Amino acid sequence: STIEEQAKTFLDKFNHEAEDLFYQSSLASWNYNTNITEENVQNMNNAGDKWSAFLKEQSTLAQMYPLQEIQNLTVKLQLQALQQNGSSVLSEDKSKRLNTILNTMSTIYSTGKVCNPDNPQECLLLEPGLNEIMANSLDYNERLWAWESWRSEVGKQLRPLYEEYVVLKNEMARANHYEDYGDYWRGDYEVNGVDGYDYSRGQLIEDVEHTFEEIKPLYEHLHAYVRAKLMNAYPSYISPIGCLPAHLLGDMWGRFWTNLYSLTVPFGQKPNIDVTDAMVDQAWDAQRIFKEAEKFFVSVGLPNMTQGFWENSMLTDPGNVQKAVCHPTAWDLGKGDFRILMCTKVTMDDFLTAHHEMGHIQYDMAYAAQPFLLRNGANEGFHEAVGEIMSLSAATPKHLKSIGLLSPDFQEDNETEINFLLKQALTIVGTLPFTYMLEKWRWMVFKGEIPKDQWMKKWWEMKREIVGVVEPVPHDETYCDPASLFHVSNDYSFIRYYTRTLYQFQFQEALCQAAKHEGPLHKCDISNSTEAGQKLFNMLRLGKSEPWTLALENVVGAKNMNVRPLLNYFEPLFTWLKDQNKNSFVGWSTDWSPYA
Amino acid sequence: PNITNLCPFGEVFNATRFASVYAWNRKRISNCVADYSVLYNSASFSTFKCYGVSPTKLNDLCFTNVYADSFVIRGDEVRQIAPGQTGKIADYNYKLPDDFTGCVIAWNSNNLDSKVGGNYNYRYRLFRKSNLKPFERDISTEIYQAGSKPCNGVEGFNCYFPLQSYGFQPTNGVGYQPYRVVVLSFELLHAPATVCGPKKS
Ligand SMILES: *[C@@H]1O[C@H](CO)[C@@H](O[C@@H]2O[C@H](CO)[C@@H](O[C@@H]3O[C@H](CO)[C@@H](O)[C@H](O)[C@@H]3O)[C@H](O)[C@H]2NC(C)=O)[C@H](O)[C@H]1NC(C)=O
Ligand SMILES: *[C@@H]1O[C@H](CO)[C@@H](O[C@@H]2O[C@H](CO)[C@@H](O)[C@H](O)[C@H]2NC(C)=O)[C@H](O)[C@H]1NC(C)=O
Ligand SMILES: *[C@@H]1O[C@H](CO)[C@@H](O[C@@H]2O[C@H](CO)[C@@H](O)[C@H](O)[C@H]2NC(C)=O)[C@H](O)[C@H]1NC(C)=O
Ligand SMILES: *[C@@H]1O[C@H](CO)[C@@H](O[C@@H]2O[C@H](CO)[C@@H](O)[C@H](O)[C@H]2NC(C)=O)[C@H](O)[C@H]1NC(C)=O
Ligand SMILES: *[C@@H]1O[C@H](CO)[C@@H](O)[C@H](O)[C@H]1NC(C)=O
Ligand SMILES: *[C@@H]1O[C@H](CO)[C@@H](O)[C@H](O)[C@H]1NC(C)=O
Ligand SMILES: *[C@@H]1O[C@H](CO)[C@@H](O)[C@H](O)[C@H]1NC(C)=O
């Protein structure tokens, strides 16, 4: 009996006793989250570390098996997850310092405060307030003041902390057989198994900007239109040649352009689509919303949800002193237990969020039969794309009229369709260059291509051609602008959001093609189509058992990640913009600056 | 005939405590009139599968003895109790022959066995050297060995305890709820038949 049988026996022993401990930890976490109290705090810890206290030893024991002779692909893939040294490879005296620096960085970011100099005894936080000022206000001076103050009292002390963080994490990267931390992050998009489906870590670099170049023509027209509208709004502050500044976007970092929809509405004579008052008139409660969100999935073909989800899940309104943090979440506690958590209200936004979380729950339920270590999506981008597909497909006017919310005698026309398309474009396609630029800069800074001095200038020069944003007021070397972001100071990878959009659009296009629909893609629907449900389930049930390249072979017909469905979705908007800005010129000048 | 000496099915289906699957209880029933209609005409049983004979015809013919094997398993493992099946239970705990004749009854007992903190009384075998023969019970607790070096007792690298417990909880979904299982087997040796239903009149 070779080591291949020993590996099977060890895994069979491991997962059985891991399931119960993971279930207990999840139960403790849910108990705390639903019921915030001190009595329910320590319990979480008393479970949490213990779970980790069990995961380390099994990680230590998964080294006497030389994972180069195991021939079964499933067993080798399952064993590869356990053989992760993690931060244990570093020396203890450095690991403690790394933990301390992460903790202090997180606390510093979470404890930001800015006082107006006229009133130095009242500082505002990143909570509603300063963020509300930056998002919903019409004033150049105060926007510039808030931007500069936040980047000057949070972005100054983080420079040495980040400088030490980079080198320490990079030393860990060499400790884990990687020449950079960027490779450690990109390792998830890597497979070396089935022939013909191999994908290397380095291929993603050449694959990202290869598919980014096709989006530039679509982004340039949006940039020109937004710049023209801002010029018509802000007099003598934005040149028609140069590109718009950073603090006029509507967000502190400019991640999303949704807040700018009010200024750049194409033609707002006709009203927007809203059914919230109709929901209130028909007396819709949480149960009705969550049952209409289930009949859709039943009609598609996916299995009905289990009993007990209606009993244990905290669906709506904790109410009294029994408080709860209710950021909308879908919980998979294991052992066949699924729950949801939300403070639902009677609003269309809550309807779409319920559809999103319902899709999350369905995807979680799909792969419950796989072993413990394979109960995840193929990559980090599939889960959110699957969640957002339902939200995209459950907002069309046809589906709304089917459930009898919109009037049966409703006629759509040019302007409402164009307005909705532009509203969605301001959020979906307006954030890709920002994510691409941020991830590129982080990859280069980890690779060491740009030295220490070339940090604050390389960022801002690159932002000009990639994004089209100028300096409001210059920063030389004493600031850390990217540090003032949640996904940069808390050690979170940022490439997920770039691939999520393309994956979701490819999935939607493939389903609509295999759903017998005629017309533009944005009006399509996947209701009452069982074959589409079967096609989706054939990929959902796989879990992490197969390479994601093979997963992108049952829904769509091509394993590579392309951008053609994205351009096909925004075709009417693009063809309207082609004749819209017939007098202005697309593209920006990188030399013009507000200060010089 | 006045129909007396009823077989005591109440002591089997309504027992206070059941045994673990690796130590299933065997009870011998003989020399009594048995009424299977009261069992078949009950809506409290989730699974009732008869292989050798049809349930309705069972009230006519009769055998020389009956054997009742009772235990408790998981919800998803009921399908493993059948002729020509494979799995952990069907290999290391309880095996039925291909020519099996009799019936299998299984019903949910979540409201009794499950406990808020977790019920860990029920156990089952996880490793064994070889597959079991039909109707063979193994209760030995020898320490298993999977590698090459022999281990003197205490668990080592490749030396695992063969028995593992169950983790029943009140909220587990029908996949993991406990289920109580009773298997009835009819045996027809050369001795004269004694166990069959009432002479209706
Ligand atoms: C194990 O115990 C249960 C609980 O007592 C037994 O089920 C119950 O059995 C009794 C009689 O055996 C049933 O009573 C019925 O009452 C109606 C009138 O309500 C009468 O018309 C019937 O002739 C019968 O006497 C009862 O419905 C039944 N179920 C419940 C929930 O009580 C069960 O029979 C016992 N197990 C065995 C193997 O006997
Ligand atoms: C790796 O091992 C697993 C488990 O032993 C194999 O999974 C089996 O796949 C066959 C394929 O038809 C099924 O019939 C079995 O039911 C599966 N389970 C078992 C326990 O046999 C898997 O095929 C193996 N991979 C290889 C050999 O490449
Ligand atoms: C994780 O850390 C262990 C502990 O050092 C590494 O195992 C050693 O690897 C080196 C070379 O790779 C060998 O010379 C030692 O004999 C190994 N020691 C033991 C106890 O196995 C391991 O390589 C690291 N990386 C993994 C597991 O991926
Ligand atoms: C899940 O949905 C299915 C399909 O609607 C349900 O099956 C039927 O549901 C209707 C109304 O919900 C009942 O009147 C029928 O008696 C059901 N038939 C069967 C064979 O079940 C199913 O009950 C639903 N399950 C849950 C837990 O809601
Ligand atoms: C919430 O926790 C407190 C602290 O023990 C407890 O008294 C209270 O009953 C709990 N409420 C619920 C609904 O569990
Ligand atoms: C819609 O567009 C077509 C083509 O330009 C035009 O003929 C028609 O009048 C438009 N309808 C409305 C309501 O704007
Ligand atoms: C027959 O059994 C019934 C049962 O109630 C009893 O009342 C009756 O006396 C019995 N008669 C004889 C002859 O055994």
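Here Swiss-Prot sets the residue numbers for chain B, with the shown residues being 330-530 in order.
Cβ coordinates are placed from backbone N, Cα and C, and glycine is handled just like the others.
Long-range neighbours of B:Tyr453 (mutagenesis position) (same chain, six or more residues apart, CB within less than 8 Å of its CB): B:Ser349, B:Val350, B:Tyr351, B:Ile402, B:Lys417, B:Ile418, B:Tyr421, B:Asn422, B:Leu492, B:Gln493, B:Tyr495. What Swiss-Prot notes for the published mutagenesis of B:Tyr453 to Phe is this: Decreased HLA binding to NF9 epitope. Increased binding affinity to human ACE2.
Swiss-Prot gives this note for the published mutagenesis B:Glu484 to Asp: Increased replication in human TMEM106B overexpressing cells. B:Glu484 (mutagenesis position) falls within neither a helix nor a strand when secondary structure is assigned with DSSP, and so counts as coil.
All protein chains considered, the CB of B:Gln493 (mutagenesis position) has 15 other CB atoms within 10 Å. The note that Swiss-Prot attaches to the published mutagenesis B:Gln493 to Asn is: Reduced host ACE2-binding affinity in vitro.
B:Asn501 to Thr appears in Swiss-Prot as a mutagenesis experiment; the accompanying note says: Reduced host ACE2-binding affinity in vitro. Cβ environment of B:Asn501 (mutagenesis position): B:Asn439, B:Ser443 lie under 8 Å away, each six or more residues apart in the same chain. Taken residue by residue with DSSP, B:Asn501 (mutagenesis position) is part of neither helix nor strand, so it is coil.
Annotation of the natural variant B:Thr376 to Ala in Swiss-Prot: In strain: Omicron/BA.2, Omicron/BA.2.12.1, Omicron/BA.4, Omicron/BA.5, Omicron/BQ.1.1, Omicron/XBB.1.5, Omicron/EG.5.1. Sequence-distant contacts of B:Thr376 (variant position), defined as residues of its own chain at least six apart whose C-beta falls under 8 angstroms from its C-beta, comprise B:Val407, B:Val433, B:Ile434, B:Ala435, B:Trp436.
Natural sequence variation is annotated in Swiss-Prot for B:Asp405 to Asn, with the remark: In strain: Omicron/BA.2, Omicron/BA.2.12.1, Omicron/BA.2.75, Omicron/BA.4, Omicron/BA.5, Omicron/BQ.1.1, Omicron/XBB.1.5, Omicron/EG.5.1; complete loss of interaction with host integrins. In the three-state DSSP assignment, the secondary structure recorded for B:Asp405 (variant position) is coil. The Cβ of B:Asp405 (variant position) has 15 other Cβ atoms within 10 Å, all protein chains considered.
Under the DSSP three-state reduction, B:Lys417 (variant position) is assigned to helix. Natural variation at this site is recorded by Swiss-Prot as B:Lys417 to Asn, annotated: In strain: Beta/B.1.351, Omicron/BA.1, Omicron/BA.2, Omicron/BA.2.12.1, Omicron/BA.2.75, Omicron/BA.4, Omicron/BA.5, Omicron/BQ.1.1, Omicron/XBB.1.5, Omicron/EG.5.1; May enhance affinity to human ACE2 receptor.
On its own chain, B:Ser477 (variant position) has B:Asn487 as residues at least 6 apart in sequence with a Cβ closer than 8 Å to its own Cβ. For B:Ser477 to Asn, Swiss-Prot lists a natural variant annotated as follows: In strain: 20A.EU2, Iota/B.1.526, Omicron/BA.1, Omicron/BA.2, Omicron/BA.2.12.1, Omicron/BA.2.75, Omicron/BA.4, Omicron/BA.5, Omicron/BQ.1.1, Omicron/XBB.1.5, Omicron/EG.5.1.
Swiss-Prot gives this note for the natural variant B:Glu484 to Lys: In strain: Beta/B.1.351, Eta/B.1.525, Theta/P.3, Iota/B.1.526, B.1.1.318, Gamma/P.1, Zeta/P.2 and Mu/B.1.621; May enhance affinity to human ACE2 receptor. Shown in sequence order, B:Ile472, B:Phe490 are the residues of the chain, 6+ apart in sequence, with a C-beta less than 8 angstroms from the C-beta of B:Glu484 (mutagenesis position).
Taking all protein chains in view, 21 other C-beta atoms sit within 10 angstroms of the C-beta of B:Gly496 (variant position). Under its natural variant annotations, Swiss-Prot gives B:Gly496 to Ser the following note: In strain: Omicron/BA.1.
Swiss-Prot lists B:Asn501 to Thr among its natural variants, and the accompanying note reads: In strain: 19B/501T.
When the Cα atoms are compared, B:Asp405 (variant position) and B:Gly496 (variant position) turn out to be 14 Å apart.
When the C-beta distance to chain A is held to under 8 angstroms, the recorded positions B:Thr376, B:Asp405, B:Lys417, B:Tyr453, B:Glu484, B:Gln493 reduce to B:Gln493, listed in sequence order.
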